[PDB]
Protein chains: 2
Amino acid sequence: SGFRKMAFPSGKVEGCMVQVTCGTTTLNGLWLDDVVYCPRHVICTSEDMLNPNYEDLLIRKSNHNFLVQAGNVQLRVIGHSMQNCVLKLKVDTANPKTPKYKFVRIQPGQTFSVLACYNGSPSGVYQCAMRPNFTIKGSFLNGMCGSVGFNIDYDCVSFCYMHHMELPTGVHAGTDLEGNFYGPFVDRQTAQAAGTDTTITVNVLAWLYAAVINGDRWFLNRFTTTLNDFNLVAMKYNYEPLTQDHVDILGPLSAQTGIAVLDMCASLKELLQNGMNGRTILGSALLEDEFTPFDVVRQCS
Amino acid sequence: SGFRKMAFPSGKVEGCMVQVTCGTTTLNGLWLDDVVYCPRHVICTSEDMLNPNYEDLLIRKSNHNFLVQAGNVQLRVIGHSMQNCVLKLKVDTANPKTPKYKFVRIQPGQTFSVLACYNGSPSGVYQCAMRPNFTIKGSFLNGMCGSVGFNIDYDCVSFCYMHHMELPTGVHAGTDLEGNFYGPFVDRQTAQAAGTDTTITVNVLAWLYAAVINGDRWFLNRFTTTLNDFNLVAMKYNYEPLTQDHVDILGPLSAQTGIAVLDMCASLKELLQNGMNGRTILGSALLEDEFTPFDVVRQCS
């Protein structure tokens, strides 16, 4: 029993973290097989970041301009290339600690573990959600760029995030491992608008199910509702619309608890309309939306 | 920028997790050098747990009655002994993945990372606080007993917790690695009273300092107060008394922010007396007490 925000064990990812230095800039890199992945803005100076032509800046760099260091050992760079917003540094040595891995572009509302590193050294691990507006509410200091997000299915590590930028509002933006930014963000120091930060409705429901399983039942009401009726209320409180797919995904939790999804939806409606009246659910005084139905089932076997 | 509940990287601990099986019971063990540590109630059946004489139960067990398995490989048990509530199984092989480690009995209010494992396999990692009443609010399913809590100072792993029991109230109790229970708890299936769960005042203050550093300033008031005056208010809301030691520990955070500890104490007083009026601090609608001053400084470099 009990319910906590949990990351995956970071051991397999730790062994893939290296230090990439180019000129005077240092940040993190991901060493898989004979390739190191890092944010391309490693090549930029403070001044360049305002308006960088990455192609032109990359042309002034040769292989020997990239210092790749794995722990105490220096890797030989035998080729470089830019793939969207990440730099792929080819090295002569295959990482012996390379786990079985995929690169995965994850969907908004999905969760992953972040291994926060400083200049190639892992410092800690926490669980994140890719928010509907494609930002994350993480924790990244200077020299933590290139820190990666991942999920683990048994022996396979699915890397899904690389950290690149902190926006003027203090939320975080980044790419998949193919270098494509999540959301409309670019690797430039300008004012960048993140959209309205809507709540991940299916996750909130999953968490309410977790609550019931762990003996928090107070919020359960005598009402039910409909998809449309619920969604009217959802739009007002900036909740993502609930679809039949979302309903279907909650099925096992519905099955385990004996509470139909639409009944839980009605419970949520009253919580949105009346608040919590200073009570707590699973030790939180607000509605948590950074647990997927999978995360709940994982922890509520 | 940003502030998150972060665990230490679990890589060094993962490599020390093994499966211990005795009769029909299976749980986790900690393999360090040529010694495996596990909860002694591995020797108990469901029935034994009601009222076990561990000495008598241990006498019926020989070395070959303990199946110690590290991943796919079986370890040879060449000696066993009971040290308080943990079993020390001596094996013929030194763990090659043994990191530099200490055993440390931690103080109430201090934090640590928990690597939740199932039958020797790590499943996830989250940060805990040893609560003033010597319980933890963790997440442990069946076969997660023997999961360990630890801190990491550079290369050294300080193990401080082993999980043994879930109390009828659904909070968790356990031991240090010398097998001494935190709090008055025993490894027996009876009704066990945890005391009043007081709030860790110094941690709450540290978190408020973190808030200020990250731009949450709304709660800052025009008042100050005294240790005694503050503590009067602390006792009413079941907060730990604040001592000069606690004041001293907050000094660097006081120094960084320009806010004297007693001024922050006054801010906290008003928050306790008036609540939050439905606002949030660092994305929480209540006062967080599971970050130490060290945890804050670590994340707010």
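Going by Swiss-Prot, the residues shown for chain B are 3264-3564, listed in order.
Quick check of the header: X-ray crystallography, 2.2 Å.
Cβ atoms here come from the backbone N, Cα and C positions, even for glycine.
For B:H3304 (active site, for 3CL-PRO activity), the same-chain residues that are 6 or more apart in sequence and have a Cβ closer than 8 Å to its Cβ are B:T3288, B:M3312, B:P3315, B:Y3317, B:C3348, B:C3408, B:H3427, B:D3450. Per Swiss-Prot, active site, for 3CL-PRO activity is recorded for B:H3304.
Natural sequence variation is annotated in Swiss-Prot for B:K3353 to R, with the remark: In strain: Beta/B.1.351. Under the DSSP three-state reduction, B:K3353 (variant position) is assigned to strand.
Looking at Swiss-Prot, you'll find the natural variant B:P3395 to H noted as follows: In strain: Omicron/BA.1, Omicron/BA.2, Omicron/BA.2.12.1, Omicron/BA.2.75, Omicron/BA.4, Omicron/BA.5, Omicron/BQ.1.1, Omicron/XBB.1.5, Omicron/EG.5.1. The secondary structure of B:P3395 (variant position), as reduced to three states from DSSP, is coil rather than helix or strand.
Annotation comment: Swiss-Prot describes B:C3408 as active site, nucleophile, evidence class experimental evidence.
With a 10 A radius on its CB, B:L3468 (variant position) counts 27 other CB atoms from all the protein chains. As a natural variant entry, B:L3468 to V appears in Swiss-Prot alongside the note: In strain: Zeta/P.2.
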Completion exercise
So B:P3395 (variant position), by the Cβ count within 10 Å over all chains shown, scores 20
Fill in the blank from the handout: For B:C3408 (active site, nucleophile), the number of neighbouring Cβ atoms whose distance to its own Cβ is within 10 Å equals 26
Problem - Neighbourhood of B:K3353 (variant position) by C-beta distance under 8 A, where only residues 6 or more apart in the same chain count - result: B:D3297, B:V3298, B:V3299, B:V3340, B:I3341, B:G3342, B:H3343, B:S3344
